[PDB]
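Only one structure is covered here, and it is reproduced in the block below.
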Amino acid sequence: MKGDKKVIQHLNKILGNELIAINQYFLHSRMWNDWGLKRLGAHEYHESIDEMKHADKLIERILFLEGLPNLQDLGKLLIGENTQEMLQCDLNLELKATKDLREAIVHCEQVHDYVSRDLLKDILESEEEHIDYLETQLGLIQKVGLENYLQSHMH
Amino acid sequence: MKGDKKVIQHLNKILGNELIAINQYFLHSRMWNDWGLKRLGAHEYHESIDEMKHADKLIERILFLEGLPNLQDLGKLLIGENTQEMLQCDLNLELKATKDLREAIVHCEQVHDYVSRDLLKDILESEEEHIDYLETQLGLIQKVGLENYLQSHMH
Amino acid sequence: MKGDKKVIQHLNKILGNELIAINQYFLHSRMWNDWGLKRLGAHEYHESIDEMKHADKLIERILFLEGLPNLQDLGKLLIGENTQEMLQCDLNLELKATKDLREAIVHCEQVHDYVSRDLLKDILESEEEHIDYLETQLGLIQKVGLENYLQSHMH
Amino acid sequence: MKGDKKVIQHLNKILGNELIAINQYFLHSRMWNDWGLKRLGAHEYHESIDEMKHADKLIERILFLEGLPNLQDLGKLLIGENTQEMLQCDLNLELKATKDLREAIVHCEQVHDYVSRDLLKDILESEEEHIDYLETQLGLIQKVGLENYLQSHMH
Amino acid sequence: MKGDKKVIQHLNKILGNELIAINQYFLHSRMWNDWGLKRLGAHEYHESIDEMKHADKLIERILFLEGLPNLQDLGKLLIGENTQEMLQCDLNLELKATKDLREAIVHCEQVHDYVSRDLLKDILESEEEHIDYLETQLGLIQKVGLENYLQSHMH
Amino acid sequence: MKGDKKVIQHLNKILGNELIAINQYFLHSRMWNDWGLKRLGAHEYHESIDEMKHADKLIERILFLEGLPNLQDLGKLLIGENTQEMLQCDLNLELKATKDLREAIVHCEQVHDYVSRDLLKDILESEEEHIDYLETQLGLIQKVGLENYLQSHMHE
Amino acid sequence: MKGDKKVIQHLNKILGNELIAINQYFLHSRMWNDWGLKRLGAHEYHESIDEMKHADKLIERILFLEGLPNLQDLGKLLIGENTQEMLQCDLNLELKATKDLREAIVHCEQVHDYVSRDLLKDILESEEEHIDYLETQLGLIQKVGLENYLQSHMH
Ligand code: HEM
Ligand code: HEM
Ligand code: HEM
Ligand SMILES: O=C1NC(=O)c2c(NCCCc3ccc(O)cc3O)cccc21
Ligand SMILES: O=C1NC(=O)c2c(NCCCc3ccc(O)cc3O)cccc21
Ligand SMILES: O=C1NC(=O)c2c(NCCCc3ccc(O)cc3O)cccc21
Ligand SMILES: O=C1NC(=O)c2c(NCCCc3ccc(O)cc3O)cccc21
Ligand SMILES: O=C1NC(=O)c2c(NCCCc3ccc(O)cc3O)cccc21
Ligand SMILES: O=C1NC(=O)c2c(NCCCc3ccc(O)cc3O)cccc21
Ligand SMILES: [Fe+2]
């Protein structure tokens, strides 16, 4: 079904954000596992898988709309060097992602692509839940202390 | 455990090949599904998942060896425009991948990194199975005709 | 609950499109069954049932909003006389239907009937899935040839 | 139990034919599998297995009759270079095999070795069933065309 | 996939050894069964089947590498005339087989055919387990006496 | 089946390292259990059992190759006096062990004893897994603090 | 709990005996398996495991009593060169072990370490059962002859 060109460009930009997130969260996951912080590693792994699922749906929608999904361009990964930095890197990435989602939804609404809007809204709900998780973890580090926070994520 | 620097470089090169394959096979899968060739779409999806699993193990090994896994650089995806071209693109990528795996195995053997060799050997077995599949599909197109071949991959 | 008069007119227009679709798809289903193309017959039957379910929800919404559902004024059926034409007739009907759904959603949004909008968005998602199916079937006929396409839908 | 010398010689000739057939059918099976024609590969594998079972019974009978089973001498394998030729090569081998079985049964009857006759009759029934299968496949190639026939044996 | 010509020669030489062993072990098995030494017969039957499985994998690999598997040439069977001789004939064949396997592995390693090497290493592990079995049986005959050794293999 | 004399010497050297590890890890396990650090005690017990299983496979291989497995000579146990030292002693032992395993594989390959090489590669994989565990534990002590690290290994 | 210095010395002497026995029985076990006397190998394996469990309890008791368990000093293994010698070597070791156990119990009794006495008594019961087994096997060799005795321990 012939999609609006600018909708497809928005979907490719959201996809590009998801492709960064997949790799950033997967590396953070495996770093935490290597450091023995296996509960963080497992949670971050599921965050990476969630972004893979979103990327799949975006690719499928782009192709239905007769666009070309862009899996070739990969933007800058934000890789931290300790647990606090890694969480902040994820949060910075997620805040960019939700800003971009809001702009894409505006445009879908304007051209009456209500099904693309509904998909992006579902993705936005997932990303806001990730922001909630990340903000909460950074808050917990302040409340229980970094050593206890890390201890609680060993097993 | 402090790994050999050139082993880590080889492992990052193999990882780079897997990251290309993940995206190339995932997009090819979703194109085939979009076109109604769901048996090809499903099989290509499982190829992409297998490359994801290989990339996971490579990332884990690099970190254990105290290297930095490179998930930032993404090489050229080879995307075809019809089924025959897509299969040939996959095959061309796999032949590059198995060349690079053989050079990495040589270097692991020379520095006595036998565990990394064993991992790469397992990955090479998977990639040669993929080559078998691909060559066979291209041969079947010649034996049964393209229309029959595509028909056989609809459902 | 007293609904907006023009919303109710839009809902009756969407209902009228669904009523056309029920009959068009049911007849196409039974034609395909009579011709021995039972997989097309079964799939087209399920498309008719899904339109019956949408019509039900639309009737229920109109009555809630204190309007009169119009089941009397049946528009023009697009009945094909061979498989490719029947698929194209369904596609043409669906493209008219999604155009009408988008205009109805615009009006629901403008008068703040957000529950009617959500119902229509759900119907639109189903209709775009039907468009995806239909475009894919027409593309398959081009890729595998008509004789093979029909063969694959006998059983 | 001391058997008739010429019976044992007949049994060793039949065994020689079965030994050719085991290897010919096994190679043809693995060629078809390599070419992606897995239904042919599997069926031909089961034909090879059946000849292995016949060879076992012949070896066992020869030994009971105080003869020496000849597993050293292997006659000429008839290997085809495409599906049609491979089937005709199997059929040519089978027609020689059933001629030899008949001449062996005649001799068993003449010297009153009715148990060896019964064994050979059972093998002959199996080989005639194989002839039926082969003649029928060659007929189907003519009726449905080679491309369809091979297509029907991919999966 | 275009294999190394000399790898294919090595694989065909190992296949030739396995084809000798299939027939030698199958005949020894059926001799032992005929003599009422059914535990030896069963064990030797399973040795024969294991060689059949190795031959299958070798044939499959050769075909994948675009070579011709040689099932026509059959080398000399070493058939014993009593239990001790049959075990020593099996051991003599196995010692030749493992020498040939080591030479094939050297060459696969030198041309970087690491998957062929892995297959041959697995077969070598199986052949060395058979050598352990055989050496052990010959040692048991010395320790418990031939009459007891045979008694222990009747049922 | 007559093995290469130097392969057998290498296999006996690997066996000797495993025999040290069996006893070192068993003692460390029972020390940690006596101190109430039962999660460390249990993990270290499983490390000792794993070395026992490797030793078994090496003994079996040496005998098949018609050598004499040396279970008489026991090298120096590296016994720590606190949790950090015990972990480092295990790590020092494993690093010597993997060095010796690599040299043994080189020689197996040279004389074409590919089955002995495969066995040693499998043991090497287990030993590198143990090194990963040990390095990670030592790093966790620095990230969470010793008191938290020990607390986290009190209970099974 | 602070133990008697001489009790701990006794426990360490008993521990030393158990450490010899672990290794002597494990080696004898694996020798019997290599020779194909698998029932002897299995039984001797279980004797070795039993000594491992005794050593564990002694280690635990020594640590509870605030002593240092000596796992460093390993006494002389008594390795036999045939089945009779191996059994007699085991028996010789066991007779030394039970003498040492009796002297240790005497001393535990004199200083009122009744729990250590109970542990040693349990170990002594196990070692006397092993003596029973060993004396009985040596007697069976005389009664049934070595060849039959070894035959009975093949499977
Ligand atoms: C274009 C980028 C990618 C896409 C669209 C994608 C998509 C997917 C999807 C749809 C799944 C299945 C999730 C489920 O339903 O359970 C999956 C699984 C997985 N992915 Fe990805 N993926 C991508 C990249 C990656 C990368 C770069 C890695 C690793 C470095 C990775 C590692 C994995 C793993 C380990 C699994 C689970 C496989 C299993 O064990 O079942 N993926 N991916
Ligand atoms: C090229 C030579 C041969 C090859 C590649 C071959 C291969 C095989 C294979 C793959 C199997 C199935 C094993 C399993 O998965 O359980 C098998 C079974 C068997 N083979 Fe062979 N074989 C060969 C020659 C022979 C010969 C010469 C004989 C007897 C004279 C024989 C007798 C048997 C028997 C009796 C079975 C078991 C069939 C059953 O009851 O399931 N094979 N063979
Ligand atoms: C300090 C010396 C040793 C101690 C304290 C010790 C202790 C133990 C214990 C407590 C068990 C568990 C038994 C059970 O409850 O099932 C065990 C198992 C075992 N041990 Fe040892 N052991 C020692 C030395 C050895 C040696 C030298 C070997 C071999 C060369 C060995 C081989 C084994 C094996 C194969 C098992 C069975 C593991 C399994 O499959 O679960 N042990 N040992
Ligand atoms: O693709 C990328 N792979 C990377 O590693 C990476 C970056 N590494 C930052 C160092 C993080 C780190 C890794 C392992 C470890 O043990 C400690 C650490 O601090 C930065 C940007 C992009 C990438
Ligand atoms: O990342 C990338 N996304 C892409 O689409 C792509 C490329 N497209 C080539 C056209 C493929 C195609 C897609 C859908 C369809 O319906 C028909 C088609 O021929 C080439 C290089 C890299 C990329
Ligand atoms: O023992 C034998 N092994 C063989 O391959 C063979 C023969 N091969 C003829 C070529 C068959 C063939 C194989 C693979 C392929 O991909 C295409 C092909 O046409 C002829 C006589 C005897 C033997
Ligand atoms: O293919 C072959 N079939 C054979 O029998 C054979 C050979 N026979 C040696 C005699 C073995 C034997 C069988 C039965 C028996 O009761 C006593 C025996 O000593 C030698 C080389 C090759 C072959
Ligand atoms: O074979 C050996 N048995 C031993 O105990 C031992 C060594 N002990 C060092 C002290 C360890 C220790 C144990 C219990 C405790 O409560 C505190 C501790 O610091 C050193 C070398 C060899 C051996
Ligand atoms: O630690 C030790 N390992 C040993 O092998 C060993 C001794 N071996 C004496 C010979 C045993 C033997 C093994 C295998 C075989 O087939 C025949 C045999 O007679 C003596 C003292 C200490 C040790
Ligand atoms: Fe007897």
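Looking at the header, which is where the method is noted, we find X-ray crystallography, 1.8 Å.
Positions of Cβ are set from backbone N, Cα and C atoms, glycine also.
The domain 'Ferritin-like diiron' annotation in Swiss-Prot covers A:1-145.
The feature Fe(2+) Fe1 binding site is assigned by Swiss-Prot to A:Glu18, A:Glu51, A:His54, A:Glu127, with experimental evidence given as support. Its Cβ taken as reference, A:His54 (Fe(2+) Fe1 binding site) is surrounded by 23 other Cβ atoms within 10 Å in the chains shown.
For the mutagenesis experiment A:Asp34 to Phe, the note given by Swiss-Prot reads: About 30% active in Fe(2+) oxidation and storage, diiron-binding site does not coordinate fully, decreased overall flexibility of the BFR, partially occludes B-pores, see Fe ion inside the B-pore. Reduced to three states, the DSSP call for A:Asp34 (mutagenesis position) is helix.
According to Swiss-Prot, the Fe(2+) Fe2 binding site annotation covers A:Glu51, A:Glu94, A:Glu127, A:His130. Secondary structure at A:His130 (Fe(2+) Fe2 binding site), as computed by DSSP, is helix.
Under mutagenesis, Swiss-Prot gives A:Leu68 to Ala with this note: Assembles into normal BFR with wild-type ability to oxidize Fe(2+) and store Fe(3+), 5.2-fold decrease in rate of iron release from BRF, greatly reduced affinity for Bfd. The Cβ of A:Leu68 (mutagenesis position) has 13 other Cβ atoms within 10 Å, all protein chains considered.
Per Swiss-Prot, mutagenesis A:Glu81 to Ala is noted as: Assembles into normal BFR with wild-type ability to oxidize Fe(2+) and store Fe(3+), 3.2-fold decrease in rate of iron release from BRF, greatly reduced affinity for Bfd. Around A:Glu81 (mutagenesis position), no same-chain residue six or more apart in sequence has its CB under 8 Å from its CB.
In sequence order, the list of same-chain residues 6 or more apart from A:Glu85 (mutagenesis position) whose Cβ falls under 8 Å from its Cβ is empty. Experimental mutagenesis is annotated in Swiss-Prot for A:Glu85 to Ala, with the remark: Assembles into normal BFR with wild-type ability to oxidize Fe(2+) and store Fe(3+), 5.5-fold decrease in rate of iron release from BRF, greatly reduced affinity for Bfd.
Annotation of the published mutagenesis A:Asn148 to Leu in Swiss-Prot: About 70% active in Fe(2+) oxidation and storage, diiron-binding site does not coordinate fully, decreased overall flexibility of the BFR, loss of 1 ligand to K(+), reveals more Fe cations bound inside the BFR cavity; the original residue is retained in the structure shown. Classification of A:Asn148 (mutagenesis position) by DSSP places it within a helix.
For A:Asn148 (mutagenesis position), no same-chain residue that is 6 or more apart in sequence has a Cβ closer than 8 Å to its Cβ. If you look up Swiss-Prot, you'll see A:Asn148, A:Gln151 marked as K(+) binding site, on the strength of experimental evidence.
One mutagenesis experiment catalogued in Swiss-Prot, A:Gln151 to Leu, is accompanied by this note: About 70% active in Fe(2+) oxidation and storage, diiron-binding site does not coordinate fully, loss of bound K(+). Note: A:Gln151 (mutagenesis position) has no non-local neighbours, i.e. no same-chain residues 6+ apart with C-beta under 8 A of its own C-beta.
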* Structure fact -> A:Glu94 (Fe(2+) Fe2 binding site) sits from A:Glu18 (Fe(2+) Fe1 binding site) (Cα to Cα, rounded, in Å) at a distance of 10
* Given A:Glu94 (Fe(2+) Fe2 binding site) and A:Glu127 (Fe(2+) Fe1 binding site), what distance in Å do their CA atoms have, once rounded to a whole number? -> 7
* For the recorded positions A:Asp34, A:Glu51, A:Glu127, which one has the sparsest Cβ surroundings, going by other Cβ atoms within 10 Å? -> A:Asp34
* Asked: How long is the line from the C-alpha of A:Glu51 (Fe(2+) Fe1 binding site) to the C-alpha of A:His130 (Fe(2+) Fe2 binding site), rounded to the nearest angstrom?
  -> 11
* Which ones in the same chain are close to A:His130 (Fe(2+) Fe2 binding site), with CB under 8 Å and 6+ residues apart in sequence? -> A:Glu47, A:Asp50, A:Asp90, A:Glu94
* Asked: Could you give the Cα-Cα distance between A:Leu68 (mutagenesis position) and A:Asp34 (mutagenesis position), in whole Å?
  -> 37
* Structure fact -> Mapped onto three states, the DSSP assignment of A:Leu68 (mutagenesis position) reads coil
* Structure fact -> Spacing of the two Cα atoms, A:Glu127 (Fe(2+) Fe1 binding site) and A:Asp34 (mutagenesis position), in whole angstrom, works out to 26
* Structure fact -> Chain B interface subset of recorded positions A:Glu18, A:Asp34, A:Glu51, A:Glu85, A:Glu127, A:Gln151, CB distance under 8 A, sequence order, none if empty, is A:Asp34
* **Inter-residue Cα distance where the pair is A:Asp34 (mutagenesis position) and A:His54 (Fe(2+) Fe1 binding site), in Å** => 27
* Those recorded positions, A:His54, A:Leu68, A:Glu94, A:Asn148, A:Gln151: which ones have a Cβ sitting under 6 Å from ligand 5? -> A:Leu68
